[PDB]
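Undergrad: Dumping the structure here so I can ask a few things about it.
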Amino acid sequence: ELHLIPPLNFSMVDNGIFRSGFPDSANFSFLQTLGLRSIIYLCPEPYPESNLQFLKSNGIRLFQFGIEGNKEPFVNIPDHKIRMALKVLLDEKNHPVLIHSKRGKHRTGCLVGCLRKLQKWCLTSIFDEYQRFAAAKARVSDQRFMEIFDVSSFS
Ligand SMILES: O=P(O)(O)O[C@@H]1[C@@H](OP(=O)(O)OP(=O)(O)O)[C@H](OP(=O)(O)O)[C@@H](OP(=O)(O)O)[C@@H](O)[C@H]1OP(=O)(O)O
């Protein structure tokens, strides 16, 4: 067809950094326009064959840091997996990079919020951006994780 279709909840976060929910084949022509080097994938489920073939054909590296898709109020975001994903984001060699989960609201929102903390954003600005994507599914647990996340080791 004649039009591009960004994936669910697509946004540019920064120079060379994007966020979304799970891309499907209708989104591949749009993703090709970004010249991605990397995908940071935050779900534990195996990457579907369709997505794997797109990744391979397009020369994109897959980084998988599987965070269990927990529902409130029993959400347990591993600090370690967010820290390893931030290390990938902070290396310009991996850019352009797309961060995605299933809908790009919770696991993706936490990783982006922790990056904003490293960029010295005030918490209210971090939460406002998180809530723009999470909307009616904004979780206190996601924001509490960002509130407590320690930026000592990086900064
Ligand atoms: O287990 P997940 O976290 O991978 O999936 C949850 C979705 O979480 P999701 O997988 O989207 O998380 P992320 O990809 O991290 O946003 C969430 O979707 P949403 O809250 O809209 O993001 C949805 O909400 P619904 O569509 O309103 O019924 C449900 O909470 C759903 O939990 P499940 O129904 O037990 O699989």
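Numbers in chain A come straight from Swiss-Prot, and the residues shown are 50-204, in order.
Positions of Cβ are set from backbone N, Cα and C atoms, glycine also.
Per Swiss-Prot, the features are:
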MUTAGEN   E117 to A  Reduces phosphatase activity toward para-nitrophenyl phosphate 2-fold
BINDING   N125, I126, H129, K130  1D-myo-inositol hexakisphosphate binding site
MUTAGEN   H155 to G, S, D, E or L  Abolishes phosphatase activity toward the phosphoinositides PI(3,4,5)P3 and PI(3,5)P2; reduces phosphatase activity toward para-nitrophenyl phosphate and O-methylfluorescein phosphate. Strongly reduces activity against 5-InsP(7)
MUTAGEN   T157 to A  Strongly reduces activity
MUTAGEN   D191 to A  Strongly reduces activity
Undergrad: Measuring Cα to Cα, tell me the gap between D191 (mutagenesis position) and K130 (1D-myo-inositol hexakisphosphate binding site) in whole angstrom.
TA: 14
Undergrad: Got a sec? Which of these mutagenesis positions, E117, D191, has the most Cβ atoms within 10 Å?
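TA: When each Cβ's neighbours within 10 Å are tallied, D191 tops the list.
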Undergrad: Where's the emptiest Cβ shell within 10 Å among the recorded positions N125, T157?
TA: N125
Undergrad: Compared by Cα position, which of the mutagenesis positions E117, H155, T157 is the closest one to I126 (1D-myo-inositol hexakisphosphate binding site)?
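TA: Comparing Cα positions, the closest of these mutagenesis positions turns out to be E117.
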Undergrad: Here are the recorded positions: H129, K130, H155. Which has the lowest count of other Cβ atoms within 10 Å?
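TA: Least crowded of the recorded positions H129, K130, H155, by Cβ count within 10 Å, is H129.
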Undergrad: Would you identify the secondary structure of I126 (1D-myo-inositol hexakisphosphate binding site) according to DSSP, in three states?
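TA: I126 (1D-myo-inositol hexakisphosphate binding site) sits in coil per DSSP, no helix or strand.
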Undergrad: Near ligand 1, which of the recorded positions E117, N125, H129, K130, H155, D191 are found, taking a Cβ distance under 6 A to any of its atoms?
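TA: Near the molecule: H155.
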Undergrad: Let me know how many other Cβ atoms fall within 10 Å of the Cβ of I126 (1D-myo-inositol hexakisphosphate binding site).
TA: 21
Undergrad: What is the interatomic distance between the Cα atoms of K130 (1D-myo-inositol hexakisphosphate binding site) and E117 (mutagenesis position), given in whole Å?
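TA: On Cα coordinates alone, these residues lie 11 Å apart.
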Undergrad: Can you tell me whether DSSP puts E117 (mutagenesis position) in helix, strand or coil?
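TA: Reduced to three states, the DSSP call for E117 (mutagenesis position) is coil.
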Undergrad: Which ones, of the mutagenesis positions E117, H155, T157, have a Cα no more than 10 Å from the Cα of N125 (1D-myo-inositol hexakisphosphate binding site)?
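TA: Neighbours among mutagenesis positions, in sequence order: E117.
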